[PDB]
Amino acid sequence: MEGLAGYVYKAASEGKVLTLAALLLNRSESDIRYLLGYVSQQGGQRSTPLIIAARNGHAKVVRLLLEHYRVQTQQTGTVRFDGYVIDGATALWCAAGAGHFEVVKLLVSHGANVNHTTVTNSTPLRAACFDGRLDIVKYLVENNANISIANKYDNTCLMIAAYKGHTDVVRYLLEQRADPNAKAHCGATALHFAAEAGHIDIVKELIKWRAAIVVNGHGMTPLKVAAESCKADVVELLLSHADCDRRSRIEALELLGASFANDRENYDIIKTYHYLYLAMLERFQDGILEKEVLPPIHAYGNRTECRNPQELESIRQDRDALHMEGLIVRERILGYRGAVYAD
């Protein structure tokens, strides 16, 4: 008997809607209740026929189970997504997470809970924002998918959207009045993620929707995140708006200029001088934001940090001294948990 449950699950996961109907036909009431609810283990993952079919985009198989055999949508399982298992996903979650828009409408039509939460509090809406299917995100939002339900670490749909670069959905969520200043467990806003990734269009959309400049738990404003992550264009766009007059905007320009000497990604020294020196000029524009220079670290030689514009002009060449300056500036100025997956 449980052997037949294996055939019924295979058919559903293979999409073979005819051969599933032959298996379910001429069965009893306790029987179709049994065969369609049998949680079968395809490894470590565990799922029901309706979940695996919705997971694999087999709309015909799902239309049959919903319409003619009264399968319950609230069924949860633990399904595999990008390697790792996801605990407590319903069929609607798996479909929204897999970008099967045709399946998603089917389930929502038949009363599937739009706001079901994974054990890590991942709504199907979040699954759709992670994928980026704007058409699924609109449908769920239109069908009362609450945009406010964050994951276990208070990471919202807007953040996973901003981080993953889905500019089209980031605008939709903002247009549906998603709070642009929600903070995550670590203290990050949607702007922090969009900045660290260098999502220039998304940083523009957040600012247009009044995204404030908030400090993170490690102490970072979004400005300092773009600088540290070497996102020069993102820095310029943030520096192009209302900001802490000179103290924070200068600290940005040095951290950014430090970043062009502290990683192989850019490792462009001409940019280091350009930004370190633009910072140095900015300080000596009044009469003055003097540098609270640190004692010479035993590692970098003596090499005290430049505090005069003339002092830094003597280093427009001698790359080695500039690379050292980039470590000193970063060390002086400085010395994302759970916001990356569908969870």
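To match Swiss-Prot, the residue numbers of chain A are left as they are there, and the shown ones run 1-287, 290-337, 349-356.
Here the Cβ of each residue, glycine as well, is placed from N, Cα and C on the backbone.
The Cβ neighbour count for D82 (mutagenesis position), using a 10 Å radius and every protein chain shown, is 9. Under mutagenesis, Swiss-Prot gives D82 to A with this note: Abolished binding to -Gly-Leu-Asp-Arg C-degron at the C-terminus; when associated with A-131.
Here the residue is the original one, but Swiss-Prot notes a mutagenesis experiment at this spot, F130 to A: Abolished binding to -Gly-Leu-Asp-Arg C-degron at the C-terminus. In the three-state DSSP scheme, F130 (mutagenesis position) is classed as helix. For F130 (mutagenesis position), the Cβ neighbour count at a 10 Å cut-off comes to 25, with all displayed protein chains included.
For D131 (mutagenesis position), the count of additional Cβ atoms within 10 Å of its Cβ stands at 20 [all protein chains shown]. Per Swiss-Prot, mutagenesis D131 to A is noted as: Abolished binding to -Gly-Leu-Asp-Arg C-degron at the C-terminus; when associated with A-82.
The Cβ of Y163 (mutagenesis position) lies under 8 Å from the Cβ of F193, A194, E196, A197, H199, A352, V353, each on the same chain and at least six residues away in sequence. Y163 (mutagenesis position) falls within a helix when secondary structure is assigned with DSSP. Experimental mutagenesis is annotated in Swiss-Prot for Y163 to A, with the remark: Strongly reduced binding to -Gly-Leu-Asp-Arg C-degron at the C-terminus; when associated with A-193.
For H185, the entry in Swiss-Prot reads Zn(2+) 1 binding site, with the evidence type similarity to another entry. All protein chains included, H185 (Zn(2+) 1 binding site) registers 15 other Cβ atoms within 10 Å of its own Cβ.
Annotated Zn(2+) 2 binding site per Swiss-Prot: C186, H218, in sequence order, evidence recorded as similarity to another entry. Within 10 Å of the C-beta of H218 (Zn(2+) 2 binding site) there are 12 other C-beta atoms, taking all protein chains into account. Under DSSP, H218 (Zn(2+) 2 binding site) is assigned to coil, being neither helix nor strand in the three-state scheme.
Sequence-distant contacts of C186 (Zn(2+) 2 binding site), defined as residues of its own chain at least six apart whose C-beta falls under 8 angstroms from its C-beta, comprise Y153, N216, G217, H218, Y349, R350, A352. For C186, the entry in Swiss-Prot reads Zn(2+) binding site.
Here the residue is the original one, but Swiss-Prot notes a mutagenesis experiment at this spot, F193 to A: Strongly reduced binding to -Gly-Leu-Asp-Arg C-degron at the C-terminus; when associated with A-163.
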What whole-number Å value do you get for the CA-CA distance of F130 (mutagenesis position) and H185 (Zn(2+) 1 binding site)?
19
Other CB atoms, at most 10 A from the CB of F193 (mutagenesis position):
28
Cα of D131 (mutagenesis position) to Cα of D82 (mutagenesis position): how many Å, rounded?
12
Find the Cα-to-Cα distance between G337 and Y349 in angstrom, rounding to a whole number; note that the 11 residues connecting them are absent from the deposited model.
18
From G287 to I290, where 2 residues lack coordinates, the CA-CA distance in Å:
5
